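Asks: Here you go, one structure.
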There are 4 protein chains.
Amino acid sequence: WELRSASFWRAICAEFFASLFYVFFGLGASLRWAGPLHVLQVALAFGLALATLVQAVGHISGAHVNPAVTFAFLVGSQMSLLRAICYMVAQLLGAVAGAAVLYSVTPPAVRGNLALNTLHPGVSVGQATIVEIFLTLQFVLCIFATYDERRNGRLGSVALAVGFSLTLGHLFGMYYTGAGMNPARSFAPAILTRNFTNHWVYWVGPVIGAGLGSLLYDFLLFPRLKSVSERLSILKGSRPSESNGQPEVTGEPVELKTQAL
Amino acid sequence: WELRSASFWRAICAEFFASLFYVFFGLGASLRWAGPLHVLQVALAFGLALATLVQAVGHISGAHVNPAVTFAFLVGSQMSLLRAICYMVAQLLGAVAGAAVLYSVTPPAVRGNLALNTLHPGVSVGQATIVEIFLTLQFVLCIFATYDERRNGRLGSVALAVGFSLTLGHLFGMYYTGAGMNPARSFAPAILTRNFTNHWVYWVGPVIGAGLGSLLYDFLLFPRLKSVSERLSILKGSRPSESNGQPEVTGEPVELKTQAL
Amino acid sequence: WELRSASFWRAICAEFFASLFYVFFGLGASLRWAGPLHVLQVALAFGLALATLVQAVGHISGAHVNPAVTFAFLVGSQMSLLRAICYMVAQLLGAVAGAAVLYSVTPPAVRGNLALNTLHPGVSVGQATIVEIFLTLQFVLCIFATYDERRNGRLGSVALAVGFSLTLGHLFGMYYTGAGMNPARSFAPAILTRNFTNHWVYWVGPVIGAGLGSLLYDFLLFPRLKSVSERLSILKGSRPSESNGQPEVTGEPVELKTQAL
Amino acid sequence: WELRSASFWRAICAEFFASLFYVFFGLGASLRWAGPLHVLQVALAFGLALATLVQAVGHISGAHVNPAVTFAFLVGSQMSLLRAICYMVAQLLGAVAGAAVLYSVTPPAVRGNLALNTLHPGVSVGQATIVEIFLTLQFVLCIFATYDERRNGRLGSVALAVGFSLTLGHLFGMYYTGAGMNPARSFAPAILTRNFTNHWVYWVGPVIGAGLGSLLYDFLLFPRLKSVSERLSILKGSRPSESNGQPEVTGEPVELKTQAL
């Protein structure tokens, strides 16, 4: 995108529709009460909603459908600061819309608080934030590892892997925090029910967890060594042509710094 | 099929048997009452019935086993108007038979209304139609994306993806409309119980949803640009030989229109 | 096997251990009462036991672990009459052992009738046999289609496909017949509890269903055309060397019959 | 590792974090009571936790996250005595930490005994040990078969296969022993609750089962013939350079023993 990338705006639309669908189906399947089979069912719904959407638009935008996941990819230097923000914008509006459309087609009484992420009475906000961190951490770690082109021919469906990771996060987390693992998914129910009690947990946990996962993977487990050069050349895009010059100032690592950053 | 395509009639048989099996097992596993674990179980049964059948005959006919899905592929210009109708005919008779055979081997009292798709009292037919649309939309979107030859080597089983998409549709939709997502599957229980109350919902929602999914994908997310030429040459078949002429009137894009449509 | 096939006896051992494990875990997870979540759990246990075993020994023996499945492969002309019988022998003793070892480590009271396949009071033995036929039919059809080397690169795990097919059979069938789909699995509980009431259903249904699936696939859906020559040369083995002769009586389709069957 | 293997210490970190996550999520999802849906949920949680972690770090360390599994690979001669011990050390501390972090963020009353593996009153410790053996045996067998580079292109995700094998172990075993299948996972709850009643079962069963699986596979089902030479050269590492000599004492199988072990 400094020339004819409709395959940037298609991805933005992907993230928008996938987030609407993700939230619409995730929240919709969470309406009511109950954890025994309630948890299993909601865990599977979110997991399968993600696996479905990652198959649907994973090849088009990477299927982030999650600000925390996009953030993970930003600090991981795999997308530009521009795409990230557009992705999150699309995801936030996408979620709100799905939550909206969900509200419009769902009978009251069943609506409840639209599956608003909520902490368990006996769980402090600090504990809940650590939980949300671990949930998103294993989640992002699974995303990075499975999206990683440098590995496996025995991966199977990465869409399912990621989805089942989300399911795992719910199977464990719902009892604690209803499992947010996704700012956008927590936001949607929040802004429509005018209730931001403890909402900070659902942005901070996933974001930190997402950051730790990106870190844990890229800077330790399976390093994806990138020089500050490429890193910066990533959160800004524009690569690698357009410049002027027949031989062009580009060559010979002679300590002359780098012939411009 | 203007010469020796038994691999058109084999596919028709595939769609017929798969629809019988699909409906037979889906309806059969839905007999009774209950949603908590009822939903999880029925959602999985349909999902696994589809994943099973898509593995079984997906390579033979594409495993549509769903008029709405076939319709999706028609407006998507991936099959002829002839195949589509034959597919739907096979699917409708296939479903009815499965529902029939199901009735014949199932004890009354347990038969109920043969898992007839039904709306929830607090859900208007308009809301129910929007639900059925979203259900089929994410469903078809998953089918198009996963069937798309232009993508992934990390897809895993597309049969499972599609099946789990169907499961997702049920995990969410059953509470609202019992989740139709398939005219044929709704039809079968309908024509055998002589009850078409709200049946319009189960044809309109999936069909519109299927149409929106085909559109959303082909004309936006991952465009499959086809000229009106090929499009029309698709819903009619007959390609590309038989014509007469040594050099044959075929060549030079000189604005002469197209040397016949 | 008319020279140094330890890779025939390894497969026999595979079928023996897999059947012991299959029955041991399937029956073990079925002990108790309950269908709501009972069915879901037992359906998954068998399905995952199979998917596990098909991954474990599928490359070694094809992981039949089921007389009906082996029978399916026999009439399908994919194995010799010798292997089939040895397979079934291994599977029958394998099952009995697993059921045995299961009994030995399971507390009474919980033992019940060792998950003996049983018909539902309101289900006639004729209806139950048709159910068992459809269960095994979709099952075998999934096995043939997924084992078929002539297809898909988007199959994902065929072990899971097959396993989930088994799960589907249970999700539907357990309420009717407890879902046998496997003579050996029905036999084991039978011979150890000295109860063969309706046992005929559990041999006849799967066998006929297995036969119909093999047929439905090979002689209709995706034909695997084999001349009576190869067919017979299959249920007898011994191919294709050993004969004597420099030019050897083998050649020229001149209607001379076939230079010996 | 007698030169610059950070890709030995990265794997150790992998095993450490994966074990923390594995135990953290497995134990966390097991807190409470109930088996009907309790079992299904806990079986899935562990299974999906493993499938997730095997995707996450399977390409980095083989994702053992289980002393018994590592032991299996040791006697299977696929890792050095050095790696094995470091792996188990990382797994044991990893588990304890996860159990620790779990305790710190979980409300009391819900903490119980931190999902300590426990035998069923009517199950003798001898029976329980045989159960744990079969659980780990089918588990390890699935791991060996699916990790085996010498097979399948239809494997799908080996991470899911392995995970579902673990789920199967739980679906069956939880009623008997709560299903340990992993010393580290049993240890963590044990050392933090100061309760080692019957703990011997949870080391002995998996270890023996793991040993039998490694054996059953490597020395029978699909032999991986290795000469005592390579075997020993494996549990010690250091291969194959560093030696001195232009032609070097290496060659001609003339019965001279082997030119040094």
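We number chain C the way Swiss-Prot does; in order, the residues shown are 2-35, 37-263.
Method on record in the header is X-ray crystallography, 2.4 Å.
Note that Cβ sites are derived from N, Cα and C of the backbone, with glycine treated the same way.
I grabbed these lines from Swiss-Prot:
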MUTAGEN   C:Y149 to L  Strongly decreases water permeability. Abolishes regulation by cytoplasmic calcium levels
MUTAGEN   C:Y149 to G  Increases constitutive water permeability. Abolishes regulation by cytoplasmic calcium levels
MUTAGEN   C:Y149 to S  Slightly decreases water permeability, but has a minor effect on the regulation by cytoplasmic calcium levels
MUTAGEN   C:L227 to A  Strongly reduced CALM binding
MUTAGEN   C:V230 to A  Strongly reduced CALM binding
Asks: Any idea which of the mutagenesis positions C:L227, C:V230 has the thinnest Cβ neighbourhood at 10 Å?
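Replies: Minimum Cβ neighbour count within 10 Å, taken over the mutagenesis positions C:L227, C:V230, occurs at C:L227.
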Asks: I want to verify one value. Collapsing DSSP to three states, which class is C:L227 (mutagenesis position)?
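Replies: Reduced to three states, the DSSP call for C:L227 (mutagenesis position) is coil.
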Asks: Run through the Cβ atoms and count how many others sit within 10 Å of the one on C:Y149 (mutagenesis position).
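Replies: For C:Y149 (mutagenesis position), the count of other Cβ atoms within 10 Å is 20.
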Asks: Between C:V230 (mutagenesis position) and C:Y149 (mutagenesis position), find the distance joining the two CA atoms and give it rounded to the nearest Å.
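Replies: So the Cα of C:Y149 (mutagenesis position) lies 22 Å away from that of C:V230 (mutagenesis position).
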Asks: Can you grab the distance from C:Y149 (mutagenesis position) over to C:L227 (mutagenesis position)? Cα atoms, rounded to a whole Å.
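Replies: Between the alpha carbons of C:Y149 (mutagenesis position) and C:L227 (mutagenesis position) there are 16 Å.
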